[PDB]
Each structure stands twice: as C-alpha cells, then as structure tokens.
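Visitor: Below: one structure in structure tokens.
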Amino acid sequence: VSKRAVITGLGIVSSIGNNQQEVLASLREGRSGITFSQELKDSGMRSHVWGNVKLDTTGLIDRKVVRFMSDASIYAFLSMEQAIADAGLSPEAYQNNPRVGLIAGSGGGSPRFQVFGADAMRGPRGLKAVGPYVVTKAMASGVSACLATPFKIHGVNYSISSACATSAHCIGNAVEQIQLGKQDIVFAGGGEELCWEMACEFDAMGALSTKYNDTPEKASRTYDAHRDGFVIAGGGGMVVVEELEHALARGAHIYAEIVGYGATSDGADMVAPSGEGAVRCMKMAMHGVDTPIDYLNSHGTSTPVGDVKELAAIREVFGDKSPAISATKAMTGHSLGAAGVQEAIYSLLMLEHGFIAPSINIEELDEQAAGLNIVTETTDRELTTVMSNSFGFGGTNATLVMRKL
Amino acid sequence: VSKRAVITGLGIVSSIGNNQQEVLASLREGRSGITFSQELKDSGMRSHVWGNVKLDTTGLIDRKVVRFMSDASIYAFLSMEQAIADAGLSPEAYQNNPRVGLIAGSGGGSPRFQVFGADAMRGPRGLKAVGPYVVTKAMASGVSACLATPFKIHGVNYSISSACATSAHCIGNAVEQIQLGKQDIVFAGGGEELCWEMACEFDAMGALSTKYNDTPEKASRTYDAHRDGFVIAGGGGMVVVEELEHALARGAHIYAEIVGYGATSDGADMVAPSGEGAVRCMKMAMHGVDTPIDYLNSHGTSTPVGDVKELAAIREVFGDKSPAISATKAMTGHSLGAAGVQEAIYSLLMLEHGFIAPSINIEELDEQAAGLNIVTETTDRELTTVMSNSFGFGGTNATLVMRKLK
Amino acid sequence: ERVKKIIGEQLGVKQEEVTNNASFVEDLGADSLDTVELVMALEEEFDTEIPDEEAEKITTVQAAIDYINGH
Amino acid sequence: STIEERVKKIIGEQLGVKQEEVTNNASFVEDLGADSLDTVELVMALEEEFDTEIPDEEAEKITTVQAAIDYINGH
Ligand code: NA
Ligand code: NA
C-alpha cells in the first residue's frame, strides 16, 4: 500500500520557549523573542537584535557526548529529548532498532568553531591549541552525527542542507522513508547556532534589520509597510515521524497526519525568488488533499522583496478561497536551518489547541497584501488542515500539509 | 512494479584525472595522485601530502555564475558539465523541467571563505571588507544552490551531508526519488575543497599520515602493515541517475542499474566503526540481487584500526564466497564528501571496461587480511555486479550495488 | 583610465556600452549584489574610502571614471 | 593548591569522574574510561595549565595519573 505517516511527538527550543508548553503560551499572547545583543554590537555589525535562546546549556548534556557538540547540535539534542518523552517512546522501543532513523541538519554547521580552529593554528601554540574536537563541531552533518550516537540510532542517519528550507526538507525526507517502507520511526528536525561569525556575513549583504535596534521587539515586522530585513535567530526542533499502523498499535498520541509534501526549485535567480516555483511547490502538496486549507504558516521573512512574491504565489494557488495567513517569524525571528521544523511545530500547536497565532507588528498592512486574510489577533477556531511554507537561498522550496485524523 | 534507476552519464574531477578518460588511464596503471604540499607545511602541520586537483579553473565558468562559487562548487559544476554531455542531454530536455532534480552536497561547506570573512570583519576596514559572496561560498548547501540556478533545475534541489558517506547518500536518495515516481532525472554527486583551514583540523586528531612526507606516492597505503593515517584529498563528481523507461525511450547510453542501496547507523562509538552496522548495510543493499558480487570497492583509507574492522564485516557477509577487493583510496586519497560519488564512478568505469583497479602500496599484508582476495595487480575480468562502501563520522554507513543490464 | 576593464569583468560585458548615462541595472544588467561588488573592486585598484548613504545614490559609470581621475 | 592536586583537578573535569576516583595508580583508559581522543585533549589541558610544552613522544608515555604528576613535578 501507500503507507501513511503521522506526527506522534515534538520538541522545541526557540526564542519564544524552551518547550512546547512555553511556546504555546508565547504563541497565544503574541510575545516577541527578539532582544538586544551586545555581541552583535561589539563585533562591529549594524544590526543589534537577535532571537536568542534564553537558556544556559552548561552541564545539561553529559560530558562524553557534549565534547563533540556545537550549539546547533545542543539545541537539537535537547529538542529530541523532549520529542522522545512526548511520544512516550521507551529506550527499548527506539534504541538499537534498525527500523528507527534520524534526519536532522543545520544551515552551515558552526562558523564559530570554524574561525576558532584557524585562530589557534596560526597562533604561537600551533596545533597544540586546535584540539581534536573541531571537526565534529564544524562539519555540516554534525547535528546528525552528534545525536545518532548517544541515542543509539541504528536506521538511516544523515543531514540535509538547503538554507532556510533545511529542516523542512528533513521532515519531507522522513515521510518518504516511511512511505518507502524503509523505516517505522524517523526523528526529523534541526538546529542552528547564533553568533557574530555567521550573522556578520548576512549584514554585509544588507539583509538584516538595522533600523529598529533601539526597540528590538519591533524589528521583525512581517507584512508591514515599513519592513527592512529579517532578524537573525537560532534554536532547534525535532518531530517524531511514525508509520500510522505502528503508532496505532502502541497507543501513541497522534497530533496530525502529513498528507502532503512539496519540494520544487526555481532555477532562475540566486537571491530573488520568481514565484512559479512556490506555486508548483504548494500545488504539489495539495494534490490529493480533499479538505481545504484552514491556516497557512507563511515563510514571511520581513524583507522588502521576498515578502510580496510569496503573497502573489498564495493568491494564484487559492484565488478567492484564501486561508487564514500569519507569519510567526514576526515573533521569533529567522532561525534559518531550524525554521522549517520550528514553524511546523507552531502549526501543530495551533491545530492541537484550536487557535491561530497572530502576525504581530503590523501597523499598516502593505498595499500588495490587501484581499488576503492576514490574522493580526489571536483567534479561537477549530482548524483541520494546516500548511507551512519554507523557502531557501538558491530557489529551493518546501511545503508541508498536515491534517488531523 | 517499482521504478528502476540507471546511470546514463557521469563526470568527475579528481586527483587522478580531470575526466573519465584520464581517470580510466590512472586506474589501469595504478598511478597515485598524491603529491607534496607546501601550503600544508607552511601552515605548521605535521602532514605535508595531499591529493590535489591538477587543473586550471581560470575562465572555465562564467563570471555571473562563478562569483557565488567556492572550490567545492567549482569541482561539482565542472563535473556536472561533463555528466550532462556524457548523457547526451540538451537544455531543452533538462532545463525548466519539474521532473529533473539535483541532489549534491559537501562534507561541510567551505572553511577557507568562512575564515576569510572573519578576518575581514575583525580587520581595519570592518563590515565593508567582508564582501557580499561569503554566504553562498561558505554554506553547507552551496554545491546544490550554486548549480541549480545556472542549469535551471526545477525539480528537487538540496544537499545531503554525512561526513565521508556524503555523495553516496546523495546517489541513494536520487534513486529513491525515481522509485517514488517523483523524478525522471536526478543529478547526484558532490565536491570538496582542499586547503589548510580544513586539513589542520584532522591533523589535530592525529588522523593524517605524517611519516611519509618525503615519499608522498606511498603515503596512502591501505591494508599495509605500516599505515599511519589517511591522506586528505579533494575534487568532485556527478552522475546522471535516470528512470529506466525514460532512458530507454530516448535511446540513451546506460552504464549500469542501481540494483541496491544500503544506509545504516552504528549507534555505538562515533570515532571508531562498529562493523555491525556495516553488515546490515551490505545485506540491505544485496537484498534481491541474485547475481554474485564480482568486485567490492572498500572504504579502506589506510587508517590504523578501521582497516581491519571493515574486513571482518566483509567476511561475515560473504563467508567463503568473498569477492575481489581493492581500495582505490591508495591512489587517490580521501576526498571526504566527494569520495562516495568518485568511488562509485571508479566502480562504474571498471564495470564498463572490464578490469579491476589494484590496491597499491601494499608491501606487507596485515593480519586478518589473509583469506580475502585483495587484488594487488590490475586484473582484466568481465564483471557483472560491483559494490562500493562508504563510511563516515557518526557511525553512518552507505552502500551501493551496480549491475549491467542483460 | 582602466575603469572600463574592471567594470567589464565585474559585470560580464566585452567593454562596449560605456557611455555617461548607462545605468548598471537596465543597461548593463548588474545585480544589486554586483553594485556592492562594483564599489569594492574600485578600492582594490586605488586606495580610497566611500561612506554608506552616498553609495546608494551612485549608479553611474562616468561618475566612477571621473571619481578616479580626481583621486 | 599543590602540583599533585592541580593535575587531579584537571583530569577530573576532562574525563568526567569524581575527584575521589582520581587516585595516583589509576590509568586513563581502563580506569577512567578515557578514549583515544580524550588523551589528546588531556595533555593539551595540562600544557595549558602549568605553562609547559610536552613532546609528543613523551605525551604518549603519560598513561596514568602518577605519570602526569611526575612529569609536571620534574619540569
Ligand atoms: Na512557514
Ligand atoms: Na568504496
């Protein structure tokens, strides 16, 4: 048969909460996670705001496994611990099991330890100050390598990278493993660190918000007429993707079923999206889905260009049946490699608890956004099918459609 | 039913050749691509040998396209240019086609350009001297993003990273895209750059060869009793993975059919392989292949411990029916994220041309290696099924099986 | 005045449409990321410094040649 | 603190064991569970702490807690 896939557990460490309960409270109240950053100012950048993880990680993970971990792997490790416990998976149910895998990736490893390794080499110590741990912290598959070992994953294990669509492709790839009958359980997610080494190059391109440094909570302002760039952010996320019959037999709590997954490419411009690729990506995820879309978690970066190209794609897909739209990035910032799994978790919390989080910081709706139902205040509503878009540098697109059973 | 995947074209830029003709010549002769590196010595490293790409890339890529590229993306682009022509494909057939995708990743991205931007950020100029092309060059998805735009790919487009199993997982996930019926053509492969900013991290762990800096040609010595670490290398590779009926429709040249793909995780030690995961990975790829394995391209890489552990996994899977074994890394080195697709192309050329590349530099065969057919000299033989293994940090494994159509 | 050579290799033209009123966007097809690099490449040939709010106004080719003759 | 207990402090936090388990005759590998990579970082932390430089040929000789104390005491 076709084999169906469901979500049986989730875990999140973002700028608006260290778990799904704290995230649920922030989503309802529309509380921002953007704060002032002294590190971004001392390094010489123009943007002084970020969506930081308000949590110290010193000592939370065992020494034998944290010695190889950068911040991206740490946030994803703490997220998977939550997802394992939320799914009720005992150790003998997911450890040393060939039918259990992991697909988690980051945007680009850890530039912090990349720069640290070169500084120690050229120094007076030489190789004596480099250390034998920079390789696992700086590589691209560090999130998957540092997590599959302590959790004793025996199935599939690799990392996916695709700019800001990163963790979205990981979830879609997990659904494919379940559909192909290769796996019964796949942990899917990702993480991202937050440092000046990685954020400074975004500022050199002129894509970060530099006009709202004195009021950080107003910097991320998606769909507003006075936007000037996205706010850098970090964190992690993890979802438990399970085969349907495997989850029903063990009495698991099922959040939703992933009934659609789109993944296309623009193949036009390197920095500016075209729109045609996003339509095919969305239309691909809706094919075979009979129920309409109730809520749409847009990619919404809060950039002067990429914000309108997604609205034109949404308009062509639905036309007059415009679903409720809101961009949660206005609260949390842009977590890059972890944006796909974090926004899918926000959408699952909306579907689970029957509400729509608002797209905050909208003082004057942009003219090219009129006619759409952009929700600006928290609304209680029985949602059935939700959708989340994730676009990435290079024209790559990803879309997930989730529905209750 | 189940859609079948075949290889209809290939391209490679490695340390033993800049196309499949040069590479074919080095394989039949046994020429090592390892040379002496003055940059590795100037930076203060203990290892002074590597497998570099002997090729000038000035003017081979357009300025509008190369400005976003790092060396890992340049080797993959030049490899994809050869694979498209080798497949006989025209832009009208693969450009602006939603059924044509691209899955190509790198081991990490580009440490050299990340370090260059940090030094400029802390320099006297500051943010103004960083430049606007550091993001595209230093990100982990640079290989796929810098390639999908010039070739106008409309299908799937992302990068897979899994240490030294990177480009093998890319090929495996390309096959899955065809099996699920989501794509007709997927370009799969990867690339890796070669610089001291990346190699000096492996020298800190003691994983590089430092005892043969005077004789670089015999530094990488897989299965020899006097090995002391792998030799770092770079390059790129790309294969055209295509659905069977689509390839037979346009009368394409088919190298071999991907009849098996294995992908497992050890979940034990992260720096030392376990062998148990390798046994499951080989059996999963051999599932359904009634024909025996004629040649096995081992991962090898001339590491003090991981060499003998892989051999025990081969004996457990094959028993008395051991296939011919040779580690091509003794010639080329370890290209990290490009090794999977490059060792897959080496196995394809050997299957296509009917021979076995030798495992060179073996002077004293080590213990528990006796009992297997480690082919030391170039043996001409008609093959029908080959196998290439690929392991990586984190206990991750990948295995591909290729067979002629008959 | 070797400015025409740098601009030619920076934008991807055989050095032809180099008039006073030639914009970089609609005449020379320069990306907005290229306009930042166009500035950058001018400092490598002559050691000079340009602020930020002044750079957005600069979108002419003859202005670059005249700026160089005066610096 | 004495030289002996400054080394024992370093070994404790680098390998992840209690100070009581760090006795003099204890070896790093079989007693304190130090893998091959832990030995490299351990000698780096000793040579970052007493401002001494350890040759690699002698660093491989240091396999016990007493051997590390004897080397620092002798230099
Ligand atoms: Na979204
Ligand atoms: Na191999």
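We count from 1, first residue shown onward.
The backbone N, Cα and C atoms fix where each Cβ goes, and this holds for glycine too.
What Swiss-Prot shows for this protein is this:
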- A:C164: active site, for beta-ketoacyl synthase activity (ACT_SITE)
- A:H299: active site, for beta-ketoacyl synthase activity (ACT_SITE)
- A:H334: active site, for beta-ketoacyl synthase activity (ACT_SITE)
- A:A5 to T (Swiss-Prot position 4): In strain: MA-1 / fabB3 (VARIANT)
- A:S141 to F (Swiss-Prot position 140): In strain: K1060 / fabB5 (VARIANT)
- A:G300 to S (Swiss-Prot position 299): In strain: MA-1 / fabB3 (VARIANT)
- A:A330 to V (Swiss-Prot position 329): In strain: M5 / fabB15 (VARIANT)
Visitor: Can you list which of these recorded positions (A:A5, A:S141, A:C164, A:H299, A:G300, A:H334) have a Cβ closer than 6 Å to ligand 1?
Guide: A:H299
Visitor: Cβ under 6 Å from an atom of ligand 2: which of these recorded positions qualify? The list is A:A5, A:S141, A:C164, A:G300, A:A330.
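Guide: If the test is a Cβ under 6 Å from any atom of ligand 2, the answer is none.
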Visitor: Of all the recorded positions given, namely A:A5, A:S141, A:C164, A:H299, A:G300, which is spatially nearest to A:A330 (variant position) at the Cα level?
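Guide: The smallest Cα gap between A:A330 (variant position) and any of the recorded positions is with A:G300.
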Visitor: Which three-state DSSP class does A:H299 (active site, for beta-ketoacyl synthase activity) fall into?
Guide: coil
Visitor: What kind of secondary structure is A:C164 (active site, for beta-ketoacyl synthase activity) part of, going by DSSP in three states?
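Guide: DSSP call for A:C164 (active site, for beta-ketoacyl synthase activity): helix.
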Visitor: Rounded to a whole angstrom, what is the C-alpha distance between A:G300 (variant position) and A:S141 (variant position)?
Guide: 27
Visitor: From the recorded positions A:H299, A:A330, A:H334, keep only those with a C-beta under 8 angstroms from any C-beta in chain B, and list them in sequence order.
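Guide: From A:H299, A:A330, A:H334, none lies near chain B.
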Visitor: DSSP secondary structure for A:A330 (variant position), reduced to helix/strand/coil, please.
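Guide: The three-state answer is helix.
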Visitor: Could you state the CA-to-CA distance between A:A5 (variant position) and A:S141 (variant position) to the nearest Å?
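Guide: Cα to Cα, A:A5 (variant position) and A:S141 (variant position) are separated by 25 Å.
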Visitor: Across all chains shown, how many C-beta atoms besides its own are within 10 angstroms of the C-beta of A:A330 (variant position)?
Guide: 30
Visitor: Just give me the nearest neighbour of A:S141 (variant position) among the active-site residues A:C164, A:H299, A:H334, Cα to Cα.
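Guide: Considering only the listed active-site residues, the nearest one is A:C164.
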Visitor: What count of other C-beta atoms do you get within 10 angstroms of the C-beta of A:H299 (active site, for beta-ketoacyl synthase activity), across all chains shown?
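Guide: Taking all protein chains shown, A:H299 (active site, for beta-ketoacyl synthase activity) has 28 Cβ neighbours within 10 Å.
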Visitor: Counting across all protein chains shown, how many other Cβ atoms sit within 10 Å of the Cβ of A:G300 (variant position)?
Guide: 27
